[PDB]
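Worksheet for the structure shown next.
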Number of protein chains: 2
Amino acid sequence: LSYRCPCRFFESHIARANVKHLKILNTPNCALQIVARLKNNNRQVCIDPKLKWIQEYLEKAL
Amino acid sequence: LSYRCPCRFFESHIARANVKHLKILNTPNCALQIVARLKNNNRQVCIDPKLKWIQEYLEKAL
């Protein structure tokens, strides 16, 4: 139904250069909260929360 | 023109409970990179990168 967590699967190889932004969803019920909107095709995909470059990218935004 | 950084002003008092998600824009040219989509009215606003609860919210998402 409408009750499924929005991220079923995630991508593990997205390049920072290909991200327009990261969206961090306020979904405590769910295991996967990070979404990227991609530059090359304006697609939204869910991202591996262990993706190498994410921690520094978020830190730097603060 | 189209060359202005997207965040001119920011909000400093947004409640976490009222955020659907945070968007962290990949805009190194710009000083303000954090946007929230609000629960009460589906508006997007730019947020104070010093907002008390943001650091923990992002940390927890990783």
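All chain A residue numbers match Swiss-Prot; in order, they span 26-87.
Note that Cβ sites are derived from N, Cα and C of the backbone, with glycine treated the same way.
Summarising the annotation, Swiss-Prot assigns heparin binding site to A:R41, A:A42, A:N43, A:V44, A:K45, A:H46, A:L47, A:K48, A:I49, A:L50, A:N51, A:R62, A:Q69, A:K85. Every protein chain considered, the tally of other Cβ atoms within 10 Å of the Cβ of A:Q69 (heparin binding site) stands at 13.
Listed in Swiss-Prot as a mutagenesis experiment, A:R41 to A is described as follows: No effect on CXCR4 activation. Around the Cβ of A:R41 (mutagenesis position), a 10 Å sphere holds 15 further Cβ atoms from the protein chains shown.
Quoted from Swiss-Prot, the note on the mutagenesis of A:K45 to S is: 55-fold reduction in binding affinity for Link domain of TNFAIP6; when associated with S-46 and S-48. For the recorded site, A:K45 (mutagenesis position), the DSSP three-state label reads strand. When Cβ atoms from all protein chains are considered, those within 10 Å of A:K45 (mutagenesis position) total 15, not counting its own.
Same-chain residues at least 6 positions away in sequence with a Cβ under 8 Å from that of A:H46 (mutagenesis position) are, in sequence order, A:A61, A:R62. In Swiss-Prot, a mutagenesis experiment is listed as A:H46 to N, annotated with the note Slightly impaired CXCR4 activation and clear resistance to inhibition by heparin; when associated with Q-48; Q-62; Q-68 and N-69.
Cβ neighbour count for A:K48 (mutagenesis position) (all protein chains, 10 Å cutoff from its Cβ): 20. For the mutagenesis result A:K48 to Q, the note given in Swiss-Prot is Slightly impaired CXCR4 activation and clear resistance to inhibition by heparin; when associated with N-46; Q-62; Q-68 and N-69.
Mutagenesis annotation in Swiss-Prot: A:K48 to S, described as 55-fold reduction in binding affinity for Link domain of TNFAIP6; when associated with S-45 and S-46; the structure shown retains the original residue.
According to Swiss-Prot, the mutagenesis experiment A:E81 to A carries this note: No effect on CXCR4 activation. Listed in sequence order, the same-chain residues six or more apart from A:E81 (mutagenesis position) with CB atoms under 8 A from its CB number zero; the list is none.
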Listed recorded positions (A:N43, A:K48, A:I49) that sit near chain B [CB under 8 A]: A:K48, A:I49
Proximal but sequence-remote residues of the same chain as A:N51 (heparin binding site) (Cβ under 8 Å, at least 6 apart): A:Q58
Where A:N51 (heparin binding site) falls in three-state DSSP terms: coil
Residue pair A:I49 (heparin binding site), A:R41 (mutagenesis position) - Cα distance, angstrom, rounded: 15
